[PDB]
Structure formats: structure tokens, C-alpha cells
Amino acid sequence: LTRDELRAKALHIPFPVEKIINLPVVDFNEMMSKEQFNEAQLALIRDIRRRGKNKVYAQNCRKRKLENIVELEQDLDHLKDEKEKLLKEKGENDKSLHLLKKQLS
Amino acid sequence: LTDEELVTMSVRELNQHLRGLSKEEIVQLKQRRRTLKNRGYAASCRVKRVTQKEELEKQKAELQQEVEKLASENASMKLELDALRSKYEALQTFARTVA
DNA sequence: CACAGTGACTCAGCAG
DNA sequence: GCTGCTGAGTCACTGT
């Protein structure tokens, strides 16, 4: 049993910790309805929900940081290729303009 | 003992500051130093990731404006090259109409 | 109010 | 044993 589940059981909270954290706010409010929790039970429920949701936010925030570095390194890779491709095109245009001007003077 | 003074202290000099401390207070002070060291490692890690991100973004912005400028000037020169080739070809066909 | 995001701090645990 | 690093959880905020 997790520490959260033991604390919820100690305060006689009848809801599963998973439902406290993962229920959409509409269904969460329905679950909380028709109850009689004291301040201690309400505070622990709110603490479990906040920590459970913020845990995932931090997870997603750290995954995005790593993904953003991968996307940046890919952007650099393509830009160097596009710069190389554009320079080749500029060379063929510069060589064609030269040949034309040579043909004339 | 203030914070950074305990962090900068080597493990050898730390044992020189065991004046009147009990076996437990020596432990808690060692965990206090370790906590302060871990706080610096996380800050050192956060700084390293920030400079890496800011440097990669600096190179991307520079290369993006390089590529954008290259594509723009290439398109403008290709216009003038095509126009010069058109006049050259038009003069070519007229040159084939002589006695 | 709600949810979502984020720098900083913390601890755990692995490698050296 | 300590040292650096780093994946997570948490807090105290700010943002929509």
C-alpha cells in the first residue's frame, strides 16, 4: 500500500487514491458530493489530488525539455543541408551567368 | 558553520571540525553537507542544460537567417539570369535571319 | 475557483 | 566510505 493510500485510509476517506487523482473535475465533484468530510479529510484529499496531478506535469515538462533538444538538433541538421544545397544552386547560377557574360564580353 | 563554508570544506578538513560534536551530530552535519552538495549538483545540471539550449537556439537563428537570405538572393539572381538568357536567345534567332 | 506548467530543492540510487 | 550525476517527487509559484 502506498503512503497516500495509507494516509487516506487513516482519515477514513472511502475513495480510491486513483480516482482522487485521475477523475475529471466534473466526475471528481460528483464523487465528493453527498459527503460530510471534515477539514482534515478535505485537506488530505486536495493534497493527494494536487500532488498526483503535479507529478505528471513535471514528468511531461521534463519529457518536453528532452524532446525540444532533439528537435533543435534536427533543425540544425536540416538547415546545414539546406545551406549546402542553396550554395550549390548559387554556384550553378554563378557559373551560368559567367558563361553567358564570357560568350558576350 | 555557514552554508558555502561547509560545502567548500574538504572531507579531510571536515574531520578537523569535530570539536565537541557527538556521534549523531557528526552524522547530521555530514548529511547537511551532502544535501548542500546535492543542491549544487542540481543547480550545476540546470545551468548546463540552459546554456546548451540557448546555444543550440543561437545557432538555429543564425543558420535560419543565412538560409533565408541565401534563398532570397538566389531567386533574385535566377530572375536576372533568366532575363539575360531570354535576350541572348532572342538575339540568337534574329542572327539566324541574315543574308 | 479550476487545471497546467516550471525553477528550485530534495532524496534515492547508480557509477566511478 | 565520498563524489557527480540524474530520474523523480514536491513546493511555491505563475500562466490560461
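Here chain B follows Swiss-Prot for its numbers: 24-122, in order, are the residues you see.
Cβ atoms here come from the backbone N, Cα and C positions, even for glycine.
Look at Swiss-Prot and you will find B:51-114 tagged as domain 'bZIP'.
DSSP gives B:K53 (mutagenesis position) a helix state. Looking at Swiss-Prot, you'll find the mutagenesis B:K53 to A noted as follows: Abolishes acetylation. Has no effect on binding to NFE2 but impairs the DNA binding and transcriptional activities of NFE2; when associated with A-60; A-71 and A-76.
According to Swiss-Prot, the experimentally introduced change B:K60 to A is described as follows: Abolishes acetylation. Has no effect on binding to NFE2 but impairs the DNA binding and transcriptional activities of NFE2; when associated with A-53; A-71 and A-76. Around B:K60 (mutagenesis position), the same-chain residues at least 6 positions away in sequence with a Cβ under 8 Å from its Cβ are B:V30.
Other Cβ atoms within 10 Å of the Cβ of B:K71 (mutagenesis position), summed over all protein chains shown, number 10. In the three-state DSSP scheme, B:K71 (mutagenesis position) is classed as helix. Here the residue is the original one, but Swiss-Prot notes a mutagenesis experiment at this spot, B:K71 to A: Abolishes acetylation. Has no effect on binding to NFE2 but impairs the DNA binding and transcriptional activities of NFE2; when associated with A-53; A-60; and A-76.
Record note (Swiss-Prot) on the mutagenesis of B:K76 to A: Abolishes acetylation. Has no effect on binding to NFE2 but impairs the DNA binding and transcriptional activities of NFE2; when associated with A-53; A-60 and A-71. Counting every protein chain shown, the Cβ of B:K76 (mutagenesis position) has 14 other Cβ atoms within 10 Å. In the three-state DSSP assignment, the secondary structure recorded for B:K76 (mutagenesis position) is helix.
Chain A comes within the C-beta cut-off of under 8 angstroms for the following of the mutagenesis positions B:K53, B:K60, B:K71, B:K76: B:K76. Comparing B:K76 (mutagenesis position) with B:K53 (mutagenesis position), their Cα atoms are 35 Å apart once rounded.
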